[PDB]
Amino acid sequence: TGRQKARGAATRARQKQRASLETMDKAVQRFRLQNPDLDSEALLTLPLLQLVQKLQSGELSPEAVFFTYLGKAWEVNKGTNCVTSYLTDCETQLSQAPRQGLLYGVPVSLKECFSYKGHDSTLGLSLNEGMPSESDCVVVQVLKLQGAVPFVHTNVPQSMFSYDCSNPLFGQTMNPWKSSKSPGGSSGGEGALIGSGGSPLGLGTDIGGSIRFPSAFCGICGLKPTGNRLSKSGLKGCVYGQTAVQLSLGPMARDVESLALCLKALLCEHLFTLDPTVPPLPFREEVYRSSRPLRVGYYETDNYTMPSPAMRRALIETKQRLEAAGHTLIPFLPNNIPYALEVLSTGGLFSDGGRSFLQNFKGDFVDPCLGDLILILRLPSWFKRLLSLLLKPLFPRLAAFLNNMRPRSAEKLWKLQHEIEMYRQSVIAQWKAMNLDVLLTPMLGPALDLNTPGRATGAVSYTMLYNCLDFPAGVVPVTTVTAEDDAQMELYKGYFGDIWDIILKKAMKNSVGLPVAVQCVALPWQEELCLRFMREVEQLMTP
Ligand SMILES: O[C@@H](CNc1cc(-c2ccc3c(c2)OCCO3)ncn1)c1ccccc1
């Protein structure tokens, strides 16, 4: 009965969305009258490096590449529901774009949390509706300064604490390969859009896998750098001052070269001048372009989330293809993964028991795809500890998350923050002892059914670990689900048998033809190495 403002918020958001799309369309069709004989699917097809080349040499005009992609985005949006807003003024930015910039005339999609002047960054929440950004976030300024034309705000799951992608304002985003499936999240609108040719390049945030999931589920590249490689200034979030598990932002694109282009474009003196709290580490092209044989750690499971057959096959086929290229593959597994997930990561994100998070939800509709998170955090802490002590014998994995989602005293979070530092060094010591360069990893895939990710929390294990360690981690699509793999899904039993295993069992069925990826990891500040290795995987696993 107190959803007055929630119902009103949503109505405004949908008309703002509808007006954006209607504006986008009447823009595109104006253009197509004056540009009929023009090779739009050669343009949309063109890889980004190609595209910048023609924009810089002046073979294609910026308006052509803008209004061609603008049309395509609008078309793919009809199946997917992945464009929140059309960024108003981008037509004006196109004409006054910095001409010798590294992304001159490249149109760029932005996850909604990236502040853009005059536009809401709602995060699917009614409390953030009707509250336009006073100015562009630091990375958007650098984008615009480097010649790019940010043009849409792509959708996110309510609060971004979910690897599905629905909210009560703009509704549910769907996977462009199969509309019964989730596109991933929280950068789901990004993946859906880029993954269907709606944008050559875009920007996401990751805190539990939120770049890597949608990249994998929608079959594109994506990199989560080290937390403070790039400027978090101006990004809209649920919680501020949680530093233990640090959020990280990075690129999402159709290929690995695009990603390396994009970092090289942002890591410049503009970024470091505009935000001196970021360490002025220039993009080292020498390391990215190296062809030195790699010592590559690997594991085909984390013993926590049982991989799908597709994942397992993707991991082994890459492992072996890499061996044939001459890289040295070494079995490697970080110590105490259950501890990192159940105690450290979970404790880090909900150190305060959720009370900060939850005030975003007061008087709002709770999206079904958040599952039982809001209800669980809303429970009082004595009931969490009691209920944990009952479940532990029967369901340790679930009892352990519950035990570490209670509020704690400043003394206890100092102790947790120390264990994270020590754990990070603990895994670095494993790494250095086996002299590895990079680390090959499975990656959750194929894409889950809709409203499944919310009730399959174990499956964050593959990605979350490296938010916890704060290692640069990216994904590359390597293969597509065979019927042989989809059939092998009915022998899937999981390592625990609790409901997260059961939900994801069914969630991952009926996924023939969907893409499946692997994860690449490096030590901190070695983003350029992570991309060298991702690029290697990309070359060796193309069909
Ligand atoms: O389902 C859970 C409650 N939900 C969560 C969710 C997440 C979570 C954290 C980071 C994420 C994310 C999800 O989504 C992707 C991006 O980042 N972490 C811990 N708990 C549960 C617990 C006890 C009993 C029953 C059910």
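Since chain A takes its numbers from Swiss-Prot, the residues it shows come out as 32-574.
Each residue, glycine too, has its Cβ placed from N, Cα and C.
One mutagenesis experiment catalogued in Swiss-Prot, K142 to A, is accompanied by this note: Lowers activity 40000-fold. Lowers activity 70000-fold; when associated with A-217. The 10 Å shell around the Cβ of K142 (mutagenesis position) contains 29 further Cβ atoms across the protein chains shown. In the three-state DSSP reading, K142 (mutagenesis position) counts as strand.
Swiss-Prot lists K142 (among others) with the feature active site, charge relay system.
Taken residue by residue with DSSP, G240 (substrate binding site) is part of neither helix nor strand, so it is coil. All protein chains included, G240 (substrate binding site) registers 31 other Cβ atoms within 10 Å of its own Cβ. If you look up Swiss-Prot, you'll see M191, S217, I238, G239, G240, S241 marked as substrate binding site.
Around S217 (mutagenesis position), taking its Cβ as the centre, 32 other Cβ atoms fall within 10 Å, counting all chains. Record note (Swiss-Prot) on the mutagenesis of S217 to A: Lowers activity 3000-fold. Lowers activity 70000-fold; when associated with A-142.
Residues or ranges marked as active site, charge relay system by Swiss-Prot: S217 (among others).
Taken from Swiss-Prot, the feature active site, acyl-ester intermediate applies to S241. Around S241 (substrate binding site), the same-chain residues six or more apart in sequence whose CB sits under 8 Å from its CB are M191, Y194, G216, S217, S218, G235, listed in sequence order.
A Cα-Cα distance of 14 Å separates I238 (substrate binding site) from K142 (mutagenesis position). Sequence-distant neighbours of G239 (substrate binding site) (same chain, 6+ residues apart, CB-CB distance under 8 A): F192, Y194, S376, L380, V491, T494, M495, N498. If you count neighbouring Cβ atoms within 10 Å for each of the binding-site residues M191, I238, the highest count belongs to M191. Reported as a whole number, the C-alpha separation between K142 (mutagenesis position) and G240 (substrate binding site) equals 15 Å.
Same-chain neighbours of the substrate site beyond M191, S217, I238, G239, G240, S241, judged by a C-beta within 8 angstroms of the site's C-beta center, are, in sequence order, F192, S193, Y194, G216, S218, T236, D237, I242, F244, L278. Max Cα-Cα distance over the annotated substrate binders (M191, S217, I238, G239, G240, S241) is 11 Å.
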